[PDB]
Each structure stands twice: as C-alpha cells, then as structure tokens.
Amino acid sequence: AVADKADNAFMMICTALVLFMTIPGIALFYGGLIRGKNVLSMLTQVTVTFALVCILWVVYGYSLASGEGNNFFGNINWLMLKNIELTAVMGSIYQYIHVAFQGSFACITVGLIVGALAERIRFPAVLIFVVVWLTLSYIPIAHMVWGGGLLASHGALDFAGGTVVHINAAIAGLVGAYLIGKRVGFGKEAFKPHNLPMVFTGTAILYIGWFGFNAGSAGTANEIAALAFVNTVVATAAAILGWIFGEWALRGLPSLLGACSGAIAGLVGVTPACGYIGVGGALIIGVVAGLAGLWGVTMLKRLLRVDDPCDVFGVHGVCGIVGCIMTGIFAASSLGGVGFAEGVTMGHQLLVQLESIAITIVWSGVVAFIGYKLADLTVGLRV
Amino acid sequence: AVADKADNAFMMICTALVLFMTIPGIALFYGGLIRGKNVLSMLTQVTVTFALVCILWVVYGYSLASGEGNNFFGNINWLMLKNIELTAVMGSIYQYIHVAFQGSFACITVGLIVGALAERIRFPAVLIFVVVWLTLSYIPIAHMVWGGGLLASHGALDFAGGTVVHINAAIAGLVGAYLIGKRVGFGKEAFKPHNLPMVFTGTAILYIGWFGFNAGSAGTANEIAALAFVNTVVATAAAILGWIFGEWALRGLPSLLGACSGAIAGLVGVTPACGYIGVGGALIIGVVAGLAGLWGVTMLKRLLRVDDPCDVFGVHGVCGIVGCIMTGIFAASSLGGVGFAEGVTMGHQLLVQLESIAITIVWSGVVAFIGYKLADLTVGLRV
Amino acid sequence: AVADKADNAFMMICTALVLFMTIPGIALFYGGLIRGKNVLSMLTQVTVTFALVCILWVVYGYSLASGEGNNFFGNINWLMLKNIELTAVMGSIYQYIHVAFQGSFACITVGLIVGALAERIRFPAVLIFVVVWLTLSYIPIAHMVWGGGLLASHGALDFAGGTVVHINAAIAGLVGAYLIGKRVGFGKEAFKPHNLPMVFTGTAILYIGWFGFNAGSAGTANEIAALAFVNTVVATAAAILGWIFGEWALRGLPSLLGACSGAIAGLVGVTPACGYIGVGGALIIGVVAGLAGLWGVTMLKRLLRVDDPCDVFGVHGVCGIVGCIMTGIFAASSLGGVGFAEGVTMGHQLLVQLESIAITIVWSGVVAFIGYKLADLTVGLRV
C-alpha cells in the first residue's frame, strides 16, 4: 500500500517511547527495588540483554514473529530483514517502522524478566535464557497473537500485549524466581525506602512510554490510538486510586510503592483492553486491576515473605490476567466497547480470553523452564 | 470536521510530553527541593492527586471546562465523555485527544501545588483540596480562558496557560504556604546541594515536556506550533541567562538552582506568549522573566527567610504575571508578534491581560482558601 | 514549498528528543562520571552554555550555518531569523522547525564538550570558549556539511553529524583536556561505581533522544527516517555487544560502564551512516564501533592513566571517525546501502570521508585551541 507520513511519524515516536520503557524505564524501576550491591549488575544485564534482543529481533525474531507461516510461528524469509524493500508498507506505515515497534515490545518484555532476576542469575546464564525464551516463547506467542497465529485466529482480544508481554514475562519471571533462590541479607528484608524515588522515576518513565506502547498498537494516529491513549490515562489513574484505597483500608496508610504498583497494575490491566473498551470500562478495569494487583503481591509476600523485585511479576501476571479477561467483557458496545468480532458473544469471547491466558501461561512456563535448565546445565544459573 | 492524522499524532505525543511534566517531572523537581524525610510522602501525594485529577477530568472536568455553557463553566453533557463519538473532531484532531491534552494541563497544574505543599499537608487533606480547587478554580478558569468563557470573550491572550496553569497554581500554592506552617529543622534552612541534581533532572523533564505543553497548545503541527516551539527554546535560554546574570551580579556567582529557576521562569513567562510573539519578543520576555523570577524568589526569601519548595510559586506567579502582561505587548506585529484581535490596540490588550491576571489571582486565591479550610475543618490540614 | 504537517509533527518531536539529549541526557551522563564535588558546577555550566548556544543559534548561528554563502559559512540575512516568514518551508517542514532542529544539534555538541570539561574550567572561561568554538568551528563545519558548504560539495556522507557533532566535539574536548590539567584526588582514580546508575540513566536518555537525532535528520517521517531509526537500534545494540564482548575477553567480565560506552559508541558510529546503510551494515558498523571505542578509551587510559570524563571524547572521536569511514563503505547497494552519488565509487567516497574527517579534526582543533587560549588570556582557564 502507501505509507501515511503521519502514521510513520506517530509510530516511530511510539517506538521510541516503548524503547524508553526498557532503557531506562524498567532498569530504574528495578534499580530502586534491588539492593545497591546488585544494581550495577542488573543494569548491565538489562542493557546487554536489551542489545541482544534488538539483534535477535532483526536477525530472525521479526521474520518468525510477523512473517506468515502457521499458527505458532512465521517464516525465515525476512532474516536480517531480507526481501523487505525500504518502501514496503505494513498497514499504513513503512514496514521498517513496524519492525522496530514490534522489536521494542520484545525488548520491554525481556526487560521485565531480566530486571527482576538479574541480581540472582549469572550473566552468561541470562544470555542463554533470553535467547531460548525469546526465540521459543516470545516469538511464537507474538506470532500467535499479532502474527495471525493461533490466538488471533480464535479472535483473542489483546490490543497491546496483555498476553504477549505481561503474562508471558510474568510467568517466565515467576518460574525463574521459583528455580533460582536468593539469599536475603539481614536488614534487607524490605525494599529500601531511600531508593524508592528511583522506583517512582522508573514507574513514571514506564507510564510515559506506555502511551507509545498502548496507543502505538493502533498502528496509526487514528481514533483508536486516541481511545487507547485516553484509556491508558484513565485505567492507570483508576488503578493507582484502587490500589491506594485497598492499601489504605488494609494498612491504614498509602505508600509510594503502592501508588507506583497501582500505576503499573492499571497499565498492565488496560494493555490488552485499551483499544477495545470505553473510558468507563477503562476506569473499572483500572480499579479492579489495582485491587487485584494489591491482592497479587500480598499473596506473593505470603510465599516469599520478603520484599523482592520478583513481586513485580505478581502485578504483571495477575493484572495481565485480569485485564485479558476483562477485555472479553468491556469490549462489548453495551459497555461502550468497540464490539466483538463476527458471531461472537461475550460468553464466547471470555472463553477465548481464558484460552489465550491458559496457553500463554503454559507455553511461557515450559519454555522458561527449559531456558533456565539449559542455562543451568551449561554455565550454571544462580550466582 | 475531519481529523488530520498528523495533528492527531502531534497532539497525542504532546499530551504524553505534558503528562511527562508531572510524572516524573514536577515530582523530581520538588523531590530535590524537599528534605529526604518527606520526599516519599510528596511523591505519593503527587502520584495519587495526579490519578485523582485524571479521573475527575474524564468524569466531569472536561465537560465543565470545555463544554459550552456560560462565562465561568461549561456543562455536564460530557460526563465520563458521554455523547462524544470516538470519531468526533475538535479542531483538527479527535476530541478524545483534546480531552487527554487538556487533562494533562490540569495534572501539571495540580502537580505544581501538591509537589510543593505535600510535605506539610495531611494526605487526606490534599485530596479534599484537589477536588475543591480543581472543580472550582481550575475548571472555571480553564473554561474562562480556553472554553470560550469570560476571559476568552474579552480577548485575553494566553496561548498555553499563563493564567490557567501558572498564576492559578502559584496563588493556590502561596495561600497554602500562608495557611499551612512548616517546621524547618536545624541545618535544613537551605536546599541540600547533594539533592540539586534531582532538581536539575526535574527541570530538564519539565523543559522537554513543556514543548508539548507550549507547541501542543497550537492544537496542530502547524507554523504556530513551530513558532511556539522556537519561542520556548529562546525564552527558556534567555531566562536562564537573565537569571544567571542577575544572580552573578547579585551574588558574584551563578548557581545550579539559579540556572534551573531561570529555565522555569522563561518557560512560565513565554507560556502565555509563545504562539503570539516573535523570537525577538521571546528573548526579551525570557530575559525579563528570568530577572523577574530572581526578584520574586528574593522577595519570598525575605518573608520565609528559608529555602522552601514553595519558593517555586514565586517564579510561577511572578513570571506568570510578567509573561501574561508582556504578551499584551509583544503580540504586536510591530514587534514581530501575530497581532491583536479586531479593533484591539496594545493599550486595550494590556488592560485585558491585567484583568485576566487579576481575576485569576482572586478566583484561585478564594477557591484555594475555601479548599484549605474545608480540608482543615474536615480532616485537618497541617501534618 | 508546502509544509507537510506529518513532517512538521515528526521534526518538532525529534527536536524535542535531541534537546532531551543535552537536557538532561548529557548532564546526567557526565554527572555520573565526575566527582560529586564538581557535579553541581558541571550541571550549571551545561545548563548555561546550553542556554547560550540556543541564543547564539537564533541570533546568527542558524543564518551562518544554513544560510547560503560560500564553502565555509552562510550569511547574516537571517539574524534573529529576520526575513523568515513563519510559513516559510525548508524541505517539507516549516523553516522555524528546521531552525530548532538544527539548533538542538549545536546544543548537544557543545554539551558533549562542556559536560566533560566543566569541572576543570572556570565558568566565565567556558562561556568564552563556547562563543568562539560555536561561532568558528561548529557553525562553519555545520555549514560545510549541512549548509551546502565544502564537504557537502565534495559529496561527504554524514547523515546526522559524525563530523559536525562527534568528531568536532571530540577534538575540541581532547584539546581542552590537553590544555587544561586536572588534579585527581586520592581514591578518585576510578569512576565511582555508586554513581554509575546516573551514567546509565544519561546513556539511556541520549539513546532515546538519539532517535530524534538520527531519524529526524531525514527531515521527514519517510522511509529514510524509518531506516535511520532501525539502524540506530541495531548499531547501538551491536556496539553494546561488541564492546561487552571485547571487554569480556579483555577483562573477564562485562561492566555497566562498558555496556553504556558500547551503546554510545554504536550511536556515534551509526550517526553518519544511519540513513545511507542497510541493517546489515548497521550491525557491522555497530560491532566495529564498539570494539573501536573500547580500543580508544583503552589508549586514552594509557595516557591519562585515570578514569576521566574526557574519556568520552575517545569514544566520540574514534567511533565518530570509524563511523564516517564505514559510511563510505556500507552506503554501497552491494552492501544494502542507499548508493553513492553520481559517478562516485566506494574508493572515491572513502577518500572524501577521510578528507571530511581530516578537515573537521584540524578545523575544530585549531578553533578550540584558539578558543581556550582566548579564554585563558582573558579570564583564565583552569579553575
């Protein structure tokens, strides 16, 4: 087709915003959650795995994720972007922009995992994990949801990655936390308050970059991007208030960490729904995502019993799940949503949402397990 | 009408930039000005009130600020954005983008106040204040200036919010500082130098986001946005140099805080003028705003006698006032400006500018007072 | 001509991104490399010289850099932007946007120098240096490369400033480090690890802003901007891995500083090549730039023998040189590049690249020397 310069402009900036989410967004976020002694190692691992993902994406990730193929993966006709004319158009933008935008999603997904596990995993081991998990979990899932694969064929609703990014990463991260133990030093049982401003800063950057993430998923600076933008604002705000409210009634006082976690919970929750729901649905998904996130990290604390950066997966996993399910409800026009596909009823959509969640959790869990084992058996996992 | 995708793209990014100003811009700015013990509380309050404002804005703020009504407020036909088709166009962009862009302005305005007072006001009290002040001061004033209200009917020139945002917030903030006392610990009489890099970082983020703030106010990626962009660069630079020069001749040495305050002074000063003046006028308003800001904080120091985050209101108020008045002068074509409205002479424009300033100061001062009293009488103000 | 709003939108945001690179990008970058005692002074100098450059740019920098004239400089027909209608179009955007975009390049270039030397040079002395060097080195070189000057007439390939920005600044910076000594306190021989997160944050911001820097140099949100965007991602990633690999085999372990330096090396390296090469060429230039950068700082360490912010010039200079030369190779279509100009062979292009490098190094070195001497003779250099 023909590229619309406005969309090209919008999508390259949105891509920049998404990249901003990982570098330095996620890094600053986790930087404030981990003990100073491991921050440098974590930043190094986030930076290098980010670089690794960028390369793997252009080499074959894009071709296998977005190339046409079967229900689980594409092809290798676009290795190193071969056979893609610079003027090739995907949707209403130059395919090259589509490559970068999609590549940035792969980056933040990996960032979510590495940023949390970096401190407990050997450097070479994380590299092996990234290669395996990106290649066998992210790419297939990305293809299944956005590459016209399985989940897409079933009509799974996931505007910006509730499954591909959040649930996908949350599971890979939780398995990592399960397989790799971590020694909590004395006095380091709770997140250091003095470092919370960095968590806030990371949260803020993720929030800002998330607009490129959510609105950019419209693929064009149109009314759907506008809707996604507004829902992102509302859902995030709603989740902050919801989490803070739940925390207020649960602890008698709100906390900075709670407010930030709430922001993330709403961002994760609205991710799959932003372009399919109305502002009213965004507010509701936001409040629920915030309360669900609080519930989620509270449960993780019962297991870990200590503040751990991996608590982040509790928010991404739970809110990712909540948002994905809620999308199946609020996508309805009766609720101000965009509507379901042909012959689709809310009941059927919910089931498809559950299937997507189910498949993502299992697929990512298995691939991650394999990834961690391969790393362990080769160079050794735990530091 | 029909939405121009280029403008949609421009305005959603500008909205992201403005949101960036509050989260984390203003938070980092104040974070570096307040004692470490209250930073966490301040960040929490900024985050939650930001969330609160985002919600109140979509629920009724937008409808009452931009809906058509009388000279002080709009209507409630757009509660929760009801009756607004996704494809509805406002100007040359989708109305939904207009909602978010305008909502982000409400957010930074509230951020300016809360970021400075957070450390001295009870959490629940700030929430009550925000609701009251946003609803009764920001919304009406926004409607009066940008919603076709009173000030707009009189031809008040305020491109991006010299009154709606800066003077409005400056007054609400100063009243707060007047009503709510603060105990200055020993050794905490001056801003901690070690924390100045965060003030610089906050300033930098405000500066960058300010381009979306000023240029985005053009409502379109046109020559007016270009002008506003260039004037923002120039006025900011001019104010930095002006403040630094004034500080150099007043103290024998420039300071980081002075350079940052200068940047803000120029940003505030050019805010109402950016799209109506020439680059020459921007440079002049910048130098004057910088010197006026220095004068302003110097006077506040004579009253407070101690470094206080509320000194920020001195810059916003004074430079806001200076910029608003200067707009009435440099908008003239003889001075390279865009020109005055029909039958308008510089003398008449100045008077209208003064009236807008006068009305904003009194309206905001009264509403803020009421807001603080209501909060005090209900849950208690001072921590 | 007629302005394309999409391009106007793209270019104003790209300009914002480039400005973001200096404020706070470069400031945070250097902030983490210099001892806390001089950070405040450095931030102040970066902020003020940034302001100074913004002003000098609008006053005469733009007219002399982009105005039509001879092979070394333009004219003064655009002083203070006089004679430039607001609706004047340059390329496909409003000239005013072109002014700001180009002005932001001048800002980051000066930022690269001041951020590194600030701690060792007197405040008034840096101001004098900036005026002299910006006026006599940056402007002429900018005119020579982008103002249709000498290097442009010879067909020098430099998409975003390998010479104008990086080599230009690297030389001016190295001369400064050569002329101005610095006392290294005991225990301050190596960069403080505790401050590395700020270097990472600065690097991240430079990286994100660099997209506006590289892609924006296309002057339009077209396929060339898309290519530049993708190459920036790839080259940066490749350089991170290359540097990290070289560091791993050279020291047995990667470091955060190495990963960040690698990012910069790739960004600098691809700068002149991004819009002329293929993704394959970007990856190769990236790996080479990363290894070359490591080699470069390693050599500087042999001379300085201590960690010094000026080591940054080693990366910009070397990678700038490497990227400029490599552009002459990978611009070839056989290599997936865009192709050489008329009657141009790779061999001839390489020579022209070398000439541009040669001329830039000498021109900047001489002007900087003069600048530092004038400053020294007038107010004194070293603090």
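Chain A is numbered as in Swiss-Prot; the shown residues are, in order, 25-407.
If you're wondering, the header gives X-ray crystallography, 2.0 Å.
Yeah, the Cβs are placed from backbone N, Cα and C, and that goes for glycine too.
Within 10 Å of the Cβ of A:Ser241 (NH4(+) binding site) there are 25 other Cβ atoms, across all protein chains. Look at A:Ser241 (NH4(+) binding site): DSSP puts it in a helix. Summarising the annotation, Swiss-Prot assigns NH4(+) binding site to A:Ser241.
Taking Cβ-Cβ distances under 8 Å and a sequence separation of 6 or more, the neighbours of A:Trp170 (mutagenesis position) in its chain are A:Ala89, A:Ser90, A:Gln126, A:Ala176, A:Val188. In Swiss-Prot, a published mutagenesis experiment is listed as A:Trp170 to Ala, annotated 2.5-fold increase in transport activity with methylammonium as substrate. Shows 80% inhibition by thallium.
According to Swiss-Prot, the mutagenesis experiment A:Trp170 to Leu carries the annotation: 5-fold increase in transport activity with methylammonium as substrate. A:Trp170 (mutagenesis position) falls within a helical segment according to DSSP.
Swiss-Prot gives this note for the published mutagenesis A:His190 to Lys: Loss of transport activity with methylammonium as substrate. A simple way to gauge crowding: the CB of A:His190 (mutagenesis position) has 32 other CB atoms within 10 angstroms, across all the protein chains here.
According to Swiss-Prot, the experimentally introduced change A:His190 to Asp, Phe, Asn or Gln is described as follows: Loss of transport activity with methylammonium as substrate. Shows normal GlnK-AmtB complex formation after ammonium shock.
Annotation for A:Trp234 (mutagenesis position): same-chain Cβ neighbours under 8 Å, separated by at least 6 residues, are A:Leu41, A:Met45, A:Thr256, A:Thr260, A:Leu291, A:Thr295. Here Swiss-Prot notes a mutagenesis experiment, A:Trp234 to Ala, with the remark: Loss of transport activity with methylammonium as substrate.
The Cβ of A:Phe237 (mutagenesis position) has 29 other Cβ atoms within 10 Å, all protein chains considered. Under its mutagenesis entries, Swiss-Prot includes A:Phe237 to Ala, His, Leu, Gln, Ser or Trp with the note: Loss of transport activity with methylammonium as substrate.
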A:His190 (mutagenesis position) and A:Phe237 (mutagenesis position), Cα-Cα, nearest whole angstrom: 12
Between A:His190 (mutagenesis position) and A:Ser241 (NH4(+) binding site), the C-alpha gap once rounded to whole angstrom: 15
DSSP-derived class (H/G/I helix, E/B strand, else coil) of A:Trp234 (mutagenesis position): helix
